[PDB]
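S.K.: Take this structure first; my questions come after.
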Amino acid sequence: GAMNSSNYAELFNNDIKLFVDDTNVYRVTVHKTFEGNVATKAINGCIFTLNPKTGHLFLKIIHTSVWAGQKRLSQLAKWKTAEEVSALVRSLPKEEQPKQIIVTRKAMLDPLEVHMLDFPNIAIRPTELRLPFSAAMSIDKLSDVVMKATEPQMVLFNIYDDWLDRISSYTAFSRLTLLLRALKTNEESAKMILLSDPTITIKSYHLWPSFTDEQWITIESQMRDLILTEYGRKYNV
Amino acid sequence: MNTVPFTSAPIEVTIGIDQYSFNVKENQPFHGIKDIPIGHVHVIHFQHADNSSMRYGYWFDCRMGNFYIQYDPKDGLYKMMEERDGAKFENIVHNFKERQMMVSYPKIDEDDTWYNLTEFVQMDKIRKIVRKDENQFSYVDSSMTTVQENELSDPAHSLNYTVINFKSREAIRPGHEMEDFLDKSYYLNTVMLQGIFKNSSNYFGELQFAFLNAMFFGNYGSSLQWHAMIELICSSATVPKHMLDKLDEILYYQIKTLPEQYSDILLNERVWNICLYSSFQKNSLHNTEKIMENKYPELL
């Protein structure tokens with residue numbers, strides 16, 4: 001059934017699993033027309049498919065051409081996500097196929113279940129966790145490859161950089177969710193925290209800066225402070 | 001007009017014949033039901049006064065043989081049996097009629113209710129859903145599970161309704177996932193009507209049989225089958241006009257006949273709200289929508 005606080009360790013066991021987040025698949029700008037009506041313009045999106053154990057990220061870029069001449073795009077976006085996840089599973093060798101796919105939004109369950117009928121032993125699950133994967137487009141290198149795409153494209157990343165050389169998957173996922181939560185709550189302040197010291201750079205082959213273990217503790221503190229400072233604003237508390 | 005004689009009534013029981021019912025007392029001199037209209041299937045059903053659990057009963061057609069009921073004190077139920085000796089049977093019925101020990105099938109001449117509930121129901125189709133080929137009549141009860149229920153456990157005592165499953169390879173063509181899930185027309189028209197049922201008459205016959213088993217025995221699996229066959233039609237954008245017009249009539253008579261007090265257990269809120277208010281056919285079931293709104297506005 002549903003993935004929650006109670007069964008959290010299951011994310012880091014040796015059963016292959018993927019999270020699928022569809023919140024950046026169908027992206028629009030809303031604008032006024034010459035006649036004073038409102039219209040949307042689509043921009044490039046992405047499917048965020050992540051192995052939480054290994055950090056392997058399958059970023060399927062969704063080019064605006066896939067919407068051309070289609071109706072009910074917010075509905076189509078769920079089916080296109082399920083089609084592309086199904087195509088990704090079929091493209092993997094049998095020993096690499098996931099045993100579970102966890103969707104971050106319950107509206108993905110039926111579309112993915114119907115696309116995966118050929119895989120009855122792959123469990124399609126919702127989650128009670130509120131995961132911040134919508135903030136994936138606040139990671140500069142992911143945003144850059146999505147916006148520059150001129151055609152549909154799959155790009156592979158490790159969202160943990162080299163962290164698993166020094167820390168467990170559990171700790172790496174906790175760092176990632178705290179960084180994305182901060183970027184989601186106050187993007188400008190989060191990015192300021194990450195780049196304030198110019199001597200710490202992002203390797204060409206990495207997404208995040210090259211922090212020592214001690215510098216990661218300071219960064220993680222600064223991110224928790226940002227989230228609480230922001231919460232002290234939203235709610236007047 | 002045919003007759004189903006009863007050897008006796010040793011235990012106190014409520015006896016149904018189609019939509020009608022009669023209380024019989026322990027050892028009351030009851031010897032059966034006469035004036036049963038030829039041309040339709042019928043059901044004769046039982047609920048014991050001392051254990052109102054297991055409603056059970058027999059689907060039959062008097063054109064297919066001479067049937068009687070006899071209580072079996074070992075198996076503790078009223079059993080249907082066929083009498084193969086025509087002259088013996090005629091002589092039994094004549095005596096019981098002469099002694100007026102029979103209730104008369106109480107049909108009002110104006111009243112087409114039973115025809116309207118059984119229009120497409122044929123004994124030969126019942127005998128394929130309920131498999132017991134040594135008898136020309138069919139036993140159904142409260143507890144019998146469906147082939148679909150058994151997949152999700154004695155297969156000889158199962159209701160072999162046609163399996164309908166909206167998230168199955170049968171329902172969904174590879175490469176038409178979204179189209180087939182949101183518009184079930186290919187599942188209805190190609191797989192089920194052309195493929196399995198051969199025509200709308202057989203599909204409606206199964207729908208009507210499923211409703212009657214749900215209503216007369218509170219058979220839960222039958223109720224699931226009735227709702228699935230309605231939902232498959234209402235969820236298809238492309239349905240022949242004659243099927244929609246006929247479905248509205250079928251459902252109107254089913255909703256009209258349902259006991260008011262059983263709406264809560266026999267009607268699925270999600271299916272009916274979807275079928276009348278959101279589905280492709282939300283505007284195609286005028287008679288059904290009007291009787292549902294006036295009789296069961298709470299459910300909606």
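Residue numbers in this text run from 1 along the chain shown.
This deposition comes from X-ray crystallography, 1.5 Å.
Just so you know, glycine gets a Cβ as well, placed from its N, Cα and C.
Experimental mutagenesis is annotated in Swiss-Prot for B:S236 to A (Swiss-Prot position 253), with the remark: No effect on interaction with PRP8. Annotation of the published mutagenesis B:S236 to D or E (Swiss-Prot position 253) in Swiss-Prot: Disrupts interaction with PRP8; the original residue is retained in the structure shown.
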S.K.: Quick one: what's DSSP say for B:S236 (mutagenesis position), helix, strand or coil?
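M.R.: For B:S236 (mutagenesis position) - judged by DSSP and reduced to three states - the answer is coil.
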S.K.: Report, as a single number, how many Cβ atoms besides its own are within 10 Å of the Cβ of B:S236 (mutagenesis position).
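M.R.: Its Cβ has 22 other Cβ atoms within 10 Å.
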S.K.: Round to the nearest Å and tell me the distance between the Cα atoms flanking the 4-residue gap, namely B:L152 and B:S153.
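M.R.: It comes out to 10 Å between the two Cα positions.
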